[PDB]
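Structure record follows, encoded as structure tokens.
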Amino acid sequence: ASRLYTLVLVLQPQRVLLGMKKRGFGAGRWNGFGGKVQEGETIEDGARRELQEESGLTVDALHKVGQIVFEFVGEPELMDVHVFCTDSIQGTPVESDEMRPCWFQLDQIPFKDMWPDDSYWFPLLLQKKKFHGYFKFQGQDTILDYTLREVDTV
Ligand SMILES: Fc1cnccc1-c1ccnc2[nH]ccc12
């Protein structure tokens, strides 16, 4: 009933890396790096793979920080997004035809140009909290209803 996705935030003490997606689903918004998990791959391995594909960066250990389920009314499949963070990467962020990376100071996170749910859970990430969330959307701009709770085990 749900499809697995990953989302990785490279979050360091004073800055966070986001990428502006150029095409496809979510294009035109700043976000972390991620995508669909493949057959025979663990969620964390898929998170690591997608970070490389989309940003050019190599991460070793990833830390689980959240799970968010998205419902888009009128679409049957829920999107089960597993969120991870890291403070330690190798490589320089790469701009490609699919993605434009940029570092942001923590006070300048571009919420108006991000998915609207990020305004709810990104501040929990910044304060090193973990969470379970569920957001029901109509279209890509309107949150009809949501739940969001902090957890000790993701
Ligand atoms: F950007 C996506 C890509 N694939 C699946 C789900 C999302 C998504 C949907 C709604 N809000 C979001 N905030 C951060 C990611 C995200």
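We're sticking with Swiss-Prot numbering for chain A, so the shown stretch reads 3-156, in order.
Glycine residues also receive a Cβ, built from the backbone N, Cα and C atoms like all the rest.
According to Swiss-Prot:
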type	residues	note
BINDING	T8, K23, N33, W117, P118, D119, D120	O(6)-methyl-dGMP binding site
BINDING	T8, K23, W117, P118, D119, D120	N(6)-methyl-AMP binding site
BINDING	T8, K23, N33, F35, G36, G37, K38, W117, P118, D119, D120	8-oxo-dGTP binding site
BINDING	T8, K23, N33, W117, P118, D119, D120	8-oxo-dGMP binding site
MUTAGEN	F27 to A	Reduces 2-oxo-dATPase and 8-oxo-dGTPase activities
MUTAGEN	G36 to R	Reduces activity by 97%
MUTAGEN	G37 to F	Loss of activity
MUTAGEN	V39 to E	Loss of activity
MUTAGEN	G42 to I	Reduces activity by 60%
MUTAGEN	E56 to A	Loss of ability to prevent DNA damage. Expected to cause loss of enzyme activity
MUTAGEN	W117 to A	Greatly reduces or abolishes 2-oxo-dATPase and 8-oxo-dGTPase activities
MUTAGEN	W117 to Y	Enhances 2-oxo-dATPase activity and greatly reduces 8-oxo-dGTPase activity
MUTAGEN	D119 to A or N	Loss of 2-oxo-dATPase activity, reduces 8-oxo-dGTPase activity
MUTAGEN	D120 to A or N	Mildly decreased 2-oxo-dATPase activity, nearly abolishes 8-oxo-dGTPase activity
MUTAGEN	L150 to A	Reduces 2-oxo-dATPase and 8-oxo-dGTPase activities and increases thermolability
MUTAGEN	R151 to A	Reduces 2-oxo-dATPase and 8-oxo-dGTPase activities and increases thermolability
MUTAGEN	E152 to A	Reduces 2-oxo-dATPase and 8-oxo-dGTPase activities and increases thermolability
MUTAGEN	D154 to A	Enhances 2-oxo-dATPase and 8-oxo-dGTPase activities and increases thermolability
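Where Swiss-Prot records a feature, it is marked here on the structure.
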residue : record                        : contacts (Cβ under 8 Å, 6+ apart)
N33     : O(6)-methyl-dGMP binding site : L9, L20, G21, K23, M116, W117, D120
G37     : mutagenesis position          : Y7, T8, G48, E52, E55, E56
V39     : mutagenesis position          : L6, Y7, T8, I45, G48
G42     : mutagenesis position          : none
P118    : O(6)-methyl-dGMP binding site : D143, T144, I145
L150    : mutagenesis position          : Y122, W123, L126, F133, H134, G135, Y136
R151    : mutagenesis position          : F133, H134, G135
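Each of the mutagenesis positions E56, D119, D120, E152, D154 was scored by how many other Cβ atoms lie within 10 Å of its Cβ, and the smallest score goes to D154. Most buried of the binding-site residues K23, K38, judged by other Cβ atoms within 10 Å, is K23. The Cα atom of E152 (mutagenesis position) lies nearest to that of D119, taking the recorded positions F27, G36, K38, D119 as the candidates. Over all protein chains present, the Cβ of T8 (O(6)-methyl-dGMP binding site) has 25 other Cβ atoms lying within 10 Å. Remark: of the mutagenesis positions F27, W117, the most isolated position is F27 (fewest other Cβ atoms within 10 Å of its Cβ). Separating the Cα atoms of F27 (mutagenesis position) and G36 (mutagenesis position) is a whole-number distance of 12 Å.
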